[PDB]
Amino acid sequence: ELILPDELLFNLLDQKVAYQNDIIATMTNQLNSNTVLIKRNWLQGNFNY
Amino acid sequence: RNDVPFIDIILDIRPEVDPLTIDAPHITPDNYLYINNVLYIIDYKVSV
Amino acid sequence: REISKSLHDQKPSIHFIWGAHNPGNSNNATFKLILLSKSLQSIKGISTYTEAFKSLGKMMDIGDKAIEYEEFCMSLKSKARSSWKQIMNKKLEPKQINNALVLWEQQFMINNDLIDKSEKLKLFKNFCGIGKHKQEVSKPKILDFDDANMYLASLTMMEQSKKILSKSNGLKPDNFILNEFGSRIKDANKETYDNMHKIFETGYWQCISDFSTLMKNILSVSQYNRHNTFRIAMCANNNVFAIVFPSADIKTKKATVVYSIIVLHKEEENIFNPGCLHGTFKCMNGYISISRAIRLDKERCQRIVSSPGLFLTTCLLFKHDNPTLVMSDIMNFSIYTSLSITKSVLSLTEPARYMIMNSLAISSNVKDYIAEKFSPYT
Amino acid sequence: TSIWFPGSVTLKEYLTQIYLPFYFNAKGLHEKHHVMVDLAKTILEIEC
RNA sequence: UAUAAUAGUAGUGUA
RNA sequence: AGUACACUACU
RNA sequence: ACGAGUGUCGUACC
């Protein structure tokens, strides 16, 4: 699970206007949960060898 | 010198000692150096 | 993107305007301060902020009283530098000299008596951006890069910059790099020494050195800055000055510097304007030029201070071992790239690799890269 | 032919003119407020 | 026998 | 303000 | 004004 940064939620929750197609909110379940489940993307630089 | 027998070292350093001396070992030192009544057995090694 | 055709929608290429020094004026700090105050208060014509500039000149005026200004500054500096730790628990006391409330050397309070309230609000809200609005979808507005008129305007700006900045300073270079490493550079390569000497002889080096020194002086003065104090920053050039408007101290996070460049020149249209000139007004004895207010982060100021080294390295590296190149063109390109502290050139420097190398290659999908990835931000 | 200014260049000089401009950039020119959102957008787009 | 070693901080280049 | 691969500085 | 942006921001506040 990838945890979104606290400041990202801080400036996403204080917009006062809904975005047109919020990819972040769709995956975040309307900002209900900070974490997002990542399956096929092994993280950058972690599996170099 | 390369792979010089130890008996040859003894004979060169001590010509006065006769054959049938104490049996020199199977060791064939790469080189020998005699100075100040001291004999140095020198072996070359190329290894990490 | 939001494509703009208007020339007035341009953002500054270099956040600075430069004019040649005046040999007929003394380089003393007090004399330059007096001259700048008089020229600011002597501005003619009508404009939105011209009254504000004249009032600022009135605030920074010491009149015939000059000696006690030096005495005051020296007395404060002697006490300030006598202690390793910063002087605390003692409040700095303003001392009016004539029309100037001098708090520190080249630091003046906003004389609300001298300024009209409307003019002060215009200068602080609509010009310096201080206090604007309070605690609109649009798209990033960029200039039309393939427009014929926009490219013609850019070419004209570059030609004008090359015209103004290629003239010699009329003075022997005599700088640190030369006096200290000329023998080594000359013995390594004669041509490199000649190119470096030519760089030091032209107006590009003087302009960038003056801008670096002015930014260093601005950074030095801005630490003691208050909400009602505008500072004056000076460099070696006696015609280039900087107004440092009130802002937060540098030591705090996300601290920014607000400054405006002032250039005094004998004849109008004899200034290097890299798209950062607010207005050229007429004052006594010549023409004054005021640039638009510039707000910069501390990292951008650090790069600006370091910029002379970048400029020299870029010029010498591009001209190295190449007699077919004109040094003026290389210096013209380097002045702009060295002082580029915006992402507009960042969006162009990296894709150039892929585009040109795929063009030069045997098999490449350059069309796909240009269509789907190349995203200029001009 | 040279790229950024008139004149002729060697292939080594041509590659230098192609590749050096990348190093003219300044680190830390980004703003966190926007890059956070951009990186989140691209990650979540790929995941979706 | 082409294989045993690795203080802390900072900077730079690279993926 | 992370993973790895280095090089250079200071204690 | 300036910096950033096809994310509502920085821009000192009563």
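In chain B, numbers come from Swiss-Prot; the residues present are 50-97, in order.
Cβ atoms here come from the backbone N, Cα and C positions, even for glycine.
For B:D52 (mutagenesis position), the Cβ neighbour count at a 10 Å cut-off comes to 8, with all displayed protein chains included. Sequence annotations record features per position, and here Swiss-Prot assigns Mn(2+) 2 binding site to B:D52, B:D79.
Quoted from Swiss-Prot, the note on the mutagenesis of B:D52 to A is: Complete loss of nuclease activity. Annotation note: B:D52 (mutagenesis position) sits in a coil segment as assigned by DSSP.
B:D79 (mutagenesis position) falls outside any helix or strand according to DSSP and counts as coil. Annotation of the mutagenesis experiment B:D79 to A in Swiss-Prot: Complete loss of nuclease activity.
Swiss-Prot gives this note for the published mutagenesis B:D92 to A: Complete loss of nuclease activity. Same-chain residues at least 6 positions away in sequence with a Cβ under 8 Å from that of B:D92 (mutagenesis position) are, in sequence order, B:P78, B:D79, B:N80.
There are 13 other CB atoms within 10 A of the CB of B:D79 (mutagenesis position), with all protein chains counted.
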